[PDB]
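What follows is a set of notes on a single structure, which appears directly below.
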Amino acid sequence: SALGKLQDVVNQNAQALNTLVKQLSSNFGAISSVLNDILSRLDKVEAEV
Amino acid sequence: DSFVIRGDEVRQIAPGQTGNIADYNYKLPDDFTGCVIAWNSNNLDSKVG
């Protein structure tokens, strides 16, 4: 428990990288977050939007 | 560019479309700059039998 200043630097970087990867699962309002799924469901002009 | 098609296929004369006219007869590019003009011609292009 004395090393909390160094362990928190490891924790903040792991938490930031996991947050950056978890944001790949989000839709941001799109029909699906899976990029090949959009390209199966829709044709070129709709898939581009 | 000028030609005759049936009314239901007019939707295929647009950028990024698919179906037998877009695929096998007349394909527009996705970055098409232009106008598509169409009118029903059943009073000229059509015959009994």
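Following Swiss-Prot, chain B residues are numbered 398-446, in order.
According to its header, this structure was worked out by electron microscopy, 3.3 Å.
Placement of Cβ uses the backbone N, Cα and C atoms for every residue, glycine included.
Features reported for this protein in Swiss-Prot:
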VARIANT   B:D405 to N  In strain: Omicron/BA.2, Omicron/BA.2.12.1, Omicron/BA.2.75, Omicron/BA.4, Omicron/BA.5, Omicron/BQ.1.1, Omicron/XBB.1.5, Omicron/EG.5.1; complete loss of interaction with host integrins
VARIANT   B:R408 to S  In strain: Omicron/BA.2, Omicron/BA.2.12.1, Omicron/BA.2.75, Omicron/BA.4, Omicron/BA.5, Omicron/BQ.1.1, Omicron/XBB.1.5, Omicron/EG.5.1
VARIANT   B:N440 to K  In strain: Omicron/BA.1, Omicron/BA.2, Omicron/BA.2.12.1, Omicron/BA.2.75, Omicron/BA.4, Omicron/BA.5, Omicron/BQ.1.1, Omicron/XBB.1.5, Omicron/EG.5.1
VARIANT   B:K444 to T  In strain: Omicron/BQ.1.1
VARIANT   B:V445 to P  In strain: Omicron/XBB.1.5, Omicron/EG.5.1
VARIANT   B:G446 to S  In strain: Omicron/BA.1, Omicron/BA.2.75, Omicron/XBB.1.5, Omicron/EG.5.1
**Message:** Among the variant positions B:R408, B:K444, which residue has the fewest other Cβ atoms within 10 Å of its own Cβ?
**Reply:** B:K444
**Item:** Collapsed DSSP category at B:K444 (variant position)
**Value:** coil
**Asked** How long is the line from the C-alpha of B:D405 (variant position) to the C-alpha of B:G446 (variant position), rounded to the nearest angstrom?
**Response** 21
**Asked** Around B:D405 (variant position), how many other C-beta atoms are within 10 angstroms of its C-beta?
**Response** 9
**Prompt:** What is the separation, in Å, between the Cα atoms of B:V445 (variant position) and B:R408 (variant position)?
**Reply:** 26
**Request:** Would you count the other C-beta atoms found within 10 angstroms of the C-beta of B:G446 (variant position) for me?
**Result:** 2
**Complete:** Around the Cβ of B:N440 (variant position), other Cβ atoms within 10 Å, all chains included, total 6
**Asked** How many other Cβ atoms are found within 10 Å of the Cβ atom of B:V445 (variant position), counting all protein chains shown?
**Response** 3
**Message:** Looking at the variant positions listed here (B:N440, B:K444, B:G446), whose Cα lies nearest to that of B:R408 (variant position)?
**Reply:** B:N440
